[PDB]
Amino acid sequence: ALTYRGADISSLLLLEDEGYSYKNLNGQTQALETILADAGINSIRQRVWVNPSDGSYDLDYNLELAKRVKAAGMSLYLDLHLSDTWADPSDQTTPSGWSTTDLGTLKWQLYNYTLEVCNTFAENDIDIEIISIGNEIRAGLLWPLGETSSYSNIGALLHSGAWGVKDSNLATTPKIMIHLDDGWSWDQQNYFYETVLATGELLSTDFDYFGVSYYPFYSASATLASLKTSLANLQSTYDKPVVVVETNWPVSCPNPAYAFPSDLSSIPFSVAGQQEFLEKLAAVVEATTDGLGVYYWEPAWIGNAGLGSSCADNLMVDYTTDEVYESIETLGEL
Ligand SMILES: [Ca+2]
């Protein structure tokens, strides 16, 4: 089995609050984290926002969710978006209150932030397995200072965030991760790291893991073959483990905006297809040197079944019965 078989269920507290509840494969209602734990899932990814006006996914939100994750005996992977809202290649908005005019001040705020985040979990007796300094930062982070017009600033910021973690009171230092999107593209992965490391602002010793997103419905170029090559080269070039930190497969996709990759076009859109995809994906990761695992993204987000894609349903739970699909067992046993 893979070192990590995880799921990002960040939305959980928001759904439970809205009255949502789930049922195991026996139709017995039961806390989602315990349903997942028993199925084999051994790690939970949680997105963390800095100062969202409405509190969604902030530090307190994540503390409540992490408490339950620890209880169920699963590890914790904190996905720091380093923004007050969704962070990705098209939007890396610096937290309100943080600097968009002074790198010195910004580096300090980020260092203080990660230090504080880690310290707060330590004060709540919660260990952190993985923590990513940013989410999909291929186009940089904390704009404008961290735009790709300055890979030096990007490197200096990552260095600062990394050390905020290294300097924290967490008994064991969490694995520090850098996460980029389009994991199937070796050229994009390599350019980011080679360019950022070339400045000396970011040290190879500053981080531990490589994280990549891997989706099948945003481009026919996302073949398992390209992913295999990209993951293979990441480990061989930089000598660090790799992790697929985000992925989905539809149980229903009436009309995709994009053609699916060639080595995936035979997989049907159904629970069964979801299982076949996951096993085929796990195969690539397992066969890669230091391929640590796979994290499904938001398998239980009832009410947002499409999860931002052009497909109809990417969930691993039945949006009518609130009952989890058999695919959870497949993910748990990867
Ligand atoms: Ca997304």
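Chain A uses Swiss-Prot numbers throughout; the residues present, in order, are 17-350.
This deposition comes from X-ray crystallography, 1.8 Å.
Just so you know, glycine gets a Cβ as well, placed from its N, Cα and C.
Positions annotated as active site, proton donor by Swiss-Prot, on the basis of similarity to another entry: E152. Summarising the environment of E152 (active site, proton donor), the number of other Cβ atoms within 10 Å of its Cβ, over all protein chains shown, is 25.
Under mutagenesis, Swiss-Prot gives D198 to N with this note: Broadens pH profile by 1 unit towards the basic end of the scale. Taking all protein chains in view, 23 other C-beta atoms sit within 10 angstroms of the C-beta of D198 (mutagenesis position). In this structure, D198 (mutagenesis position) belongs to neither helix nor strand by DSSP; it is coil.
DSSP gives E262 (active site, nucleophile) a strand state. Taking the Cβ of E262 (active site, nucleophile) as centre and 10 Å as the limit, one finds 23 other Cβ atoms among all the protein chains shown. What Swiss-Prot lists as active site, nucleophile is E262, and the listing cites similarity to another entry.
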Worksheet item: Given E152 (active site, proton donor) and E262 (active site, nucleophile), what distance in Å do their CA atoms have, once rounded to a whole number?
Response: 10
Worksheet item: Cα distance, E262 (active site, nucleophile) to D198 (mutagenesis position), nearest Å?
Response: 10
